[PDB]
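Structure first, commentary second.
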Amino acid sequence: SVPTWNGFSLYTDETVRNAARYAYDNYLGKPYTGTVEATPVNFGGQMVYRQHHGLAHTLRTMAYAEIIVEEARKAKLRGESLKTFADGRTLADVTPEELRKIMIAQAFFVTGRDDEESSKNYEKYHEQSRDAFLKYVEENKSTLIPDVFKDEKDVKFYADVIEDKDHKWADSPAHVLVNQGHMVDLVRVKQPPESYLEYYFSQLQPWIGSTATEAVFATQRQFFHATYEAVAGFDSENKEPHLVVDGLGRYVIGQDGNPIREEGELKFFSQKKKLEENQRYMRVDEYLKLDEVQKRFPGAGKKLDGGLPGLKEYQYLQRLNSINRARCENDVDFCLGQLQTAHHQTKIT
Amino acid sequence: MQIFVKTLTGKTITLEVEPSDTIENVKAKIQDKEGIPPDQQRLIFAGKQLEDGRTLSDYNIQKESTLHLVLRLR
């Protein structure tokens, strides 16, 4: 039912690790040249140029790809029916050779950035990310073709995925894994955590199933701990307004006990669209017990504290500040070691 | 008047506040309960980060509102 594996893994494959080293040495380890958050940090002792979209971020996306495919394979073997692409394949049908090419593309996905600017440099930044990827391949034709990429057409496909000029984020396993892998890493920063977790969960769930998706986010938390990145809290009784992530909007309760719906689907509300008297924004806790949300999101009624047991805010922050975080952001081997440890931890016992 | 400051790690900081303590002061109020140096503070309201020298009622924050506290490494 599932394609035979190479023994291939992010943590042992030399080609994938070489691409990561290259991406760090020539881009991720270099100072930002833009101006939005382009100032470097001296992590309690050493420099980190790109704390947000840097080496540790990049490696985590690649690690997400490894675990998403792993769990997709188990999901297919359980007899679950996963969402298909046009060629009939699911994420469970990703081959080892294909996952390798995807991870190499992932290594270069944010190399093209010049700072942490949110919006107006999207095209430019991915073009320079694409250009970095093509330059690396060209400088290593001898070893990469045909042994890794079949030919220039194969190379072009992944260059286009990186480029992302038309935003076909669901066209192929490569598109899904590169984009959702990049996207799910935002759990390290986004608030309200409950809104974002439910959102990302629902984005991933159709491809690998609910059980596989839970395992991914459970593993992600340990990926964060291991790379000295922040682990979000989850409270199903959170009273702050629910954030509609797609479009950054809101849902509204009218004078009815009920929330306002279209004609039925919940009515999207913009942040700047002012309300009627006796209307209010829907709270996180209200959204989570919505029956349609209860059915699709199994962690809807969960309560799970973030950070670490026994540490207070500034203590936890100081931990995330340590030189060990800098080591994850500057040492490919060390960071991969940490991720490998967190990846396999549940399997030891 | 009370406002709510929420961290990523899922903590809700109930503050006792009056309509226009400037944002330095609330960041100084936060330093007094969690010990966090303002150097490392970023306060968000309605997706907007509150520049200092300005102040609360300027950003129109009334009772029972929710803000976000985002930590900066040093």
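Residue 1 is the first one shown; counting continues down the chain.
Method reported for this entry: X-ray crystallography, 2.2 Å.
Keep in mind that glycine also has a Cβ here, set from the backbone N, Cα and C atoms.
As given in Swiss-Prot:
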| type | residues | note |
| --- | --- | --- |
| MUTAGEN | B:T9 to D | Impairs ubiquitination by CRL2(KLHDC3) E3 ligase complex; when associated with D-7 |
| MUTAGEN | B:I44 to D | Impairs ubiquitination by CRL2(KLHDC3) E3 ligase complex; when associated with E-42. Impairs ubiquitination by CRL2(KLHDC3) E3 ligase complex; when associated with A-68 |
| MUTAGEN | B:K48 to R | No effect on HLTF-mediated polyubiquitination of PCNA. Impairs ubiquitination by CRL2(KLHDC3) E3 ligase complex |
| MUTAGEN | B:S65 to D | Phosphomimetic mutant that binds and activates PRKN |
| MUTAGEN | B:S65 to E | Phosphomimetic mutant that binds and activates PRKN |
| MUTAGEN | B:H68 to G | Loss of DTX3L-mediated polyubiquitination of histone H3 and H4 |
| MUTAGEN | B:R72 to K | No effect on ADP-ribosylation, when associated with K-74 |
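Overlay of Swiss-Prot feature records on the structure.
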residue : record               : Cβ contacts under 8 Å, 6 or more apart
B:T9    : mutagenesis position : none
B:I44   : mutagenesis position : B:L50, B:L67, B:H68, B:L69, B:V70
B:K48   : mutagenesis position : B:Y59
B:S65   : mutagenesis position : B:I3, B:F4, B:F45
B:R72   : mutagenesis position : B:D39, B:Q40, B:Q41, B:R42
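The number of other CB atoms found within 10 A of the CB of B:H68 (mutagenesis position), across every protein chain shown, is 20. In sequence order, the mutagenesis positions from B:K48, B:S65, B:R72 that place a Cβ under 8 angstroms from a chain A Cβ amount to none. When secondary structure is read from DSSP and collapsed to three states, B:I44 (mutagenesis position) falls in the strand class. Secondary structure at B:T9 (mutagenesis position), as computed by DSSP, is coil. B:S65 (mutagenesis position) carries neither a helix nor a strand DSSP state and counts as coil.
Classification of B:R72 (mutagenesis position) by DSSP places it in coil, neither helical nor stranded.
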